[PDB]
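Input: one structure, supplied below.
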Number of protein chains: 2
Amino acid sequence: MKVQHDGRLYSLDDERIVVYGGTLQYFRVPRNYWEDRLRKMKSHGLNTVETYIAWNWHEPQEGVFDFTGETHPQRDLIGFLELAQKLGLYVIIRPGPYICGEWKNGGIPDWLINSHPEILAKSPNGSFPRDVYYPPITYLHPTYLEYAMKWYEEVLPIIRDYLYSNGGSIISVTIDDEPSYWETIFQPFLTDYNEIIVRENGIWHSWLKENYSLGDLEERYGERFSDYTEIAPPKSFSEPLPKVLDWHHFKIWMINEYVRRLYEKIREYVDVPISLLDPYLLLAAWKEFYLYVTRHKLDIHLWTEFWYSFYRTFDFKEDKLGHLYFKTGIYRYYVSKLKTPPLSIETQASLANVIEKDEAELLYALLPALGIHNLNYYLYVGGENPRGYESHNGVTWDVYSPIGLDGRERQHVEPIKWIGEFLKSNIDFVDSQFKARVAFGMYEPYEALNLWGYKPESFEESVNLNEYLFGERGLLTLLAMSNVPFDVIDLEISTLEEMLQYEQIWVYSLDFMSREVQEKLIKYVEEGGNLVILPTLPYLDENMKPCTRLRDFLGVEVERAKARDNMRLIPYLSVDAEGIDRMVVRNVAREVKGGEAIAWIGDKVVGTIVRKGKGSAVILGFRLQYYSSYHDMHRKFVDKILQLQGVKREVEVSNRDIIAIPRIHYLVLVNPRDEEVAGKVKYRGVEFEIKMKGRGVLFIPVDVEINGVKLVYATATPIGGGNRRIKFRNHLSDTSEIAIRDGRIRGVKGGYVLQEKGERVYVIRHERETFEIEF
Amino acid sequence: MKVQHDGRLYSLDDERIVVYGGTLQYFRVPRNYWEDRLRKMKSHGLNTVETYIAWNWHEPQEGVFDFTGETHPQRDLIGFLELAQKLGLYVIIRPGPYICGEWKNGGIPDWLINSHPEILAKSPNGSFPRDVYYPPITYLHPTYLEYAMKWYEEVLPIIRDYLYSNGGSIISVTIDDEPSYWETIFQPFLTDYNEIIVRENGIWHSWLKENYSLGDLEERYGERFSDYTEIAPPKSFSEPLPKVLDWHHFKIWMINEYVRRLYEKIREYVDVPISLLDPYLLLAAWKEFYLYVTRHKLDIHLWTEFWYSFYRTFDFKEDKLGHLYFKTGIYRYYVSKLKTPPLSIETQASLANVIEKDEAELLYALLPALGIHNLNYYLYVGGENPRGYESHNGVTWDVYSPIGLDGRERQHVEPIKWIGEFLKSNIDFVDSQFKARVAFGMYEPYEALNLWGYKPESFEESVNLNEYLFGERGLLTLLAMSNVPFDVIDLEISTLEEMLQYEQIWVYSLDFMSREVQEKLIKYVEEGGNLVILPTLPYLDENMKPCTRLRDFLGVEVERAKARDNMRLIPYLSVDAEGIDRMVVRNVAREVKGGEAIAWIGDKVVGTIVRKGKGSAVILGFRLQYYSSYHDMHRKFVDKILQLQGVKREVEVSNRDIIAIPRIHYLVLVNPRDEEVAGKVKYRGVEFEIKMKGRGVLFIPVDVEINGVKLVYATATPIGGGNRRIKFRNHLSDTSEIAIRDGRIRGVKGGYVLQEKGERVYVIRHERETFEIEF
């Protein structure tokens, strides 16, 4: 009768489990099919069903609730929750108010909107047209809050009954969906100019008061103010940048206030974990979520999601790895700070035209490789929208779901299945934490800039971080493809103690960066850390006043060169260095002085290493990016930097195309390309050869006790077995190579022992992906 | 001693041949590998080898020439041309002046630009930085033209000697490369404002004389002028749109003049055909290329290229089908008018991080399928750039080429090999002309507007044809995926006779549309034609004055809604029809009056059919797009329109996922998704069932005399054999059906017969891709 957790896994009656689920939205699947679909789900090793509860659906007119299929069968929420329970599945419930979910108004009733348009959010140019999707609402408007609570006041009682804590199915409740201000936060001046915000001592004026003095504001916006009253909210980029960022963190704070209201209400009914998906549809900005929730002490379980393709074929190849490494990194950060378990509540299984299984497996199998071992697949069970409730897809709700509308199982099941068998068979993997010696240091203000797409005329460096940092050619993709799996740290949040857990810290820099954070960086270097910083050094603070503590600490004078915005005008230069010949780079390089030179464009020095105190700093005046080629000069440059600052990796590979993430007693191996790849692999004291025929991921055990047998290594993935027996998975080979400390091979189930190399290492030969070994 | 052609294939000595080639840039490969690499190319079945000739490379200093490899081995053009002949391969040669090719200045020498800056192009704001790639040059500037001819005069002798017609290897010579004003034509006011243009009686000024009066300009630009001299070239969009199109067409004209000059100089030394790659790097604007080259009677062979992924993984799936169908289409259109053979001179095989063989194949095989049966694979052989001449990639020039730097052969060789064997073995298929009963009506001015991304405040309809027409959800993608493989006709250039070769014509339509084209359409309908016209009718002529000819002829009052530019503010509407339920559409749907109503949104009628004269016209007030799902409601609406206007297809399929392209005695079956697909296909009187396991293409002979045996059908690709003997290829199954009118299957080489059904049909079972049947 209790749902608890540790840092790592949710517990039911002290029996700790791995949440492995799929989404079945009962309001979108015919009622008589529900039974079959939950059994099928269960048949793929899913233990958890997730579903939204749509306010829209269950209160289709003000006052008329129907949770028992009276008016319409698909309104039979009670039914569904008893059926799932009867079938042995656990339930994660998402009562909204907003469910997004490609559904009419994201779950908000028309009647609320059409008889209280005072709650509707407003642009600087007045109201939004009624034509538009997810009609934006002013969150802290009271009318909307009175009616939001009236929905929760009917539904949470029903959820109360079905809690696992009171002999039911439900193991977590989730607050709203991806609260992004109705997806208008990405445009700085779209929202919200509703007269409840905006007016003299409005929301706004009160938020300025609580966070700043006129001080402060007079330093930030470069203007004197008699009282907070005079500060109107910004309507364009002509206004000072620190103002626009305040307007950003203010809208974020408003979301957090709306979120807190819902949580506190939920807390009245529910004694199981309370959860939240991807606040703000951003990442760096979780900085604010973390501080907010530490300020107010709200036990909110931060849950995440992973989407890479919409209305388009599923496109997940090496290109997307910088982002995935980034997102899981920053997720890991805040989730290990809040000390709750990592969980992807929406892992993409629908809404791409096709989802090809090997690309899907690259996403799904890296999430556990990247520390997110609790997983839910959305949308699992294809459906169909009731009439009058359509939005984004019209009739259909089956764009290539794992199980379709007519019950068909689509290809992407094959990897959901096995990732399940793997997660459930290796508790030791799940109870690892992710290592990282290297980390990327995020400065949050840079997110906004890149989100909004705006660079001040007077800035030297581009804000297109999507190109240069996150995307297919981004630095972070280069780092992933260079076998440098990284943690992410938030530079403002993190203490120096946390920074000094890392050997290397990579920082991408723009024109501005706070004194405190430039002061932190100088200390990390001074203490024996190793910094890489790129493509310029900062020379301004958070409020755009001169500040060159970092520049001056290093004794590094960095040329001023304006990065070009016009695509045709962006140069290609070729960077030479020790051991590397003509590594291409995009956009202006900056001469860099002081320190021993390590990088050149002709005569011009564009890179330098500087030691101060126990450690060092590498400063590169160019945008180091991912570019693939036989010469492979970018990946070499990375290795070359790592040697210069003396960070040896945990894994070594004879072939750079082998991507490898160490998880202590497992070595996750990745071929991210659909191509034969082979070569040797030194890790953890051992070494072995591997051949990977196609694209995919293997979790390879090393120096570990599993199923009663001590293994040195095994070139395949453990997905179960029994006492002195191991069931292996190698779909990327005809062959596997096993080594063992103090046992022998009695026999093989799905193949035979084709070799001995001796000292107790054997080459197995299996004609299927799966096979067993008796020890 | 001759190189001729019919409209289909080039002929050597009356022997006709399929040009199946790769690029080897001798200047970028170590000379002492040229032999092995060329051998390898021949062992893949390539009969042609293409190469640039880099002015740059061979003329390192003004007047210092080298083509024998005195200074640097890779300068040995002569020795390469001899080695190519010695080993059997015919050469295609591209001497420039500009070669693109990711190479310093795109082939132009540094000394020319340094010692003569007066030839450099200018923006409205002045000179371009020297940093910039492919430093742009004014094409007609005498000094440039002088030095271009001095390069042509010191290379075209060497080409003369090795022409096929003088016992050599060179079967053609190409003008420049992709002449696009140095990739500055994409930007309307970037280029060219050099003083040789622009000046009173500049180029410009004389062009405006050639092509217009003060009539005309007085009407077009909406202002009285004294002379041509007062008219400045436009520098922004707040000049009137007709002027910006004239500026667009004038830049195109200059390129055509530059081309004519280079052509006129080539014709002096050469009798082999004179090729030109993708003029203007535009498509619709080949209208201007065709008009120009007819007016001047230049025997120019218009070649093409296909590229879809740069510095990123190769991504060719169903999403690019709209584009491919459109490109091949409009390439078929112009190259059948000019009555020259269709050739893809650059068919992508490098510059993508990985090129997966199934996606590569889907492109390489759809090119023949879509009528382009001579093919060259750029870049074939992986090289290294000589220090100094680096540009786009730095050192490297082996970004996943079919043959690498160390001699390795990569996975996209497998599809090149077989497509060779296919084209060569099947001259019938090559001598087909591509059917299309349905066609798309391109209106060239719309291209310019899409390319610039500028829509007038005043216009109702968006210019994002990339999204709504060409792209991954583009209407053209919908048509392709709905098995309506279409032709493309230029609405301005084509005559009413031509238009009536087609049962259905689709036209995407903005606010403006010429009287002479709006008159061509109202006649097409009345003469017994069928028009689908979307998403609004025009109300303005080519000069933005009122002209509602079409709109008054049909008797159709279409709404004035204004399409929204802001992503967030674009609506999702749900379109109903007879049989189709809640089809989704983005952006404003327009009420449509007159005709019988075929498509509804609530009570508002957003589509209609009009019968007028002998024929009819569908007019949809919405943007019909490609969206994939279970319900498949978009593809069904397409069927539902072809029913209405009575266009039966040539192929029928029990699974809509099977993509079929009819080529008379062959059927191109294509599975564009990597999934298991199967169904029954009726075509050409015969029916059968087919299973395709992965992504790829088959060419299936249906009711035809091949290698002396009468087939009804055969569920595999014919790739060679001998007498009463066919060699087959079916990489998408373990099994292939084979029917035959007259004969019986004697033996089976790479398999066995597994069945008979009766009346002479036989199910083969082959454990490999390839097999052979003897009759």
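Heads up, chain B uses Swiss-Prot numbers, so what you see runs 4-778.
So how was this one determined? The header says X-ray crystallography, 2.6 Å.
Placement of Cβ uses the backbone N, Cα and C atoms for every residue, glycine included.
Marked as active site, proton donor by Swiss-Prot on the basis of similarity to another entry: B:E181. According to Swiss-Prot, the feature active site, nucleophile maps to B:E349, an assignment based on similarity to another entry. The substrate binding site annotation in Swiss-Prot covers B:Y55, B:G104, B:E105, B:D180, B:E181, B:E308, B:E349, B:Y381 and rests on similarity to another entry. For the mutagenesis of B:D180 to N, Swiss-Prot gives this note: Loss of activity. The structure shown keeps the original residue. Annotation of the mutagenesis experiment B:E181 to Q in Swiss-Prot: Retains 10% of wild-type activity. What Swiss-Prot says about the mutagenesis result for B:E308 to Q is this: Retains 15% of wild-type activity. Experimental mutagenesis is annotated in Swiss-Prot for B:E349 to Q, with the remark: Loss of activity.
Relative to the rest of the structure, where do these features sit?
Its Cβ taken as reference, B:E181 (mutagenesis position) is surrounded by 19 other Cβ atoms within 10 Å in the chains shown.
Other C-beta atoms found within 10 angstroms of the C-beta of B:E349 (mutagenesis position) number 24, with every protein chain shown included.
DSSP gives B:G104 (substrate binding site) a coil state; it is part of no helix or strand.
Annotation note: B:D180 (mutagenesis position) sits in a coil segment as assigned by DSSP. Cβ neighbours of B:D180 (mutagenesis position) (same chain, under 8 Å, six or more residues apart in sequence): B:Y55, B:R97, B:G99, B:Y101, B:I102, B:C103, B:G104, B:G109, B:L280.
For the recorded site, B:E308 (mutagenesis position), the DSSP three-state label reads strand. Counting every protein chain shown, the number of other Cβ atoms lying within 10 Å of the Cβ of B:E308 (mutagenesis position) is 18.
Mapped onto three states, the DSSP output places B:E349 (mutagenesis position) in strand.
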If you count CB neighbours within 10 Å, which one among the binding-site residues B:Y55, B:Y381 has the smallest count?
B:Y381
What is the biggest Cα to Cα gap, in Å, among B:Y55, B:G104, B:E105, B:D180, B:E181, B:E308, B:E349, B:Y381, the residues listed as binding substrate?
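Binding-site diameter by Cα atoms for substrate: 16 Å.
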Including all protein chains shown, what's the count of other C-beta atoms within 10 A of the C-beta of B:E105 (substrate binding site)?
23
Between B:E105 (substrate binding site) and B:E181 (mutagenesis position), how far is it from one CA atom to the other, in Å?
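Between the Cα atoms of B:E105 (substrate binding site) and B:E181 (mutagenesis position), the distance comes to 13 Å.
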Calculate the distance in Å between the alpha carbons (Cα) of B:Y381 (substrate binding site) and B:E181 (mutagenesis position), and round it to a whole number.
14
How big is the gap, in Å, between the Cα of B:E181 (mutagenesis position) and that of B:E349 (mutagenesis position), rounded to a whole number?
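About 11 Å separates the two Cα atoms.
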From the centroid of the CB atoms of B:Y55, B:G104, B:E105, B:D180, B:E181, B:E308, B:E349, B:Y381, the recorded substrate site, which same-chain residues not already listed sit within 8 A by their CB, in sequence order?
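So the additional residues around the site are B:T26, B:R97, B:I102, B:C103, B:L280, B:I348.
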I need the CA-to-CA distance for B:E349 (mutagenesis position) versus B:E308 (mutagenesis position), whole Å please.
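Computed Cα spacing between B:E349 (mutagenesis position) and B:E308 (mutagenesis position) is 4 Å.
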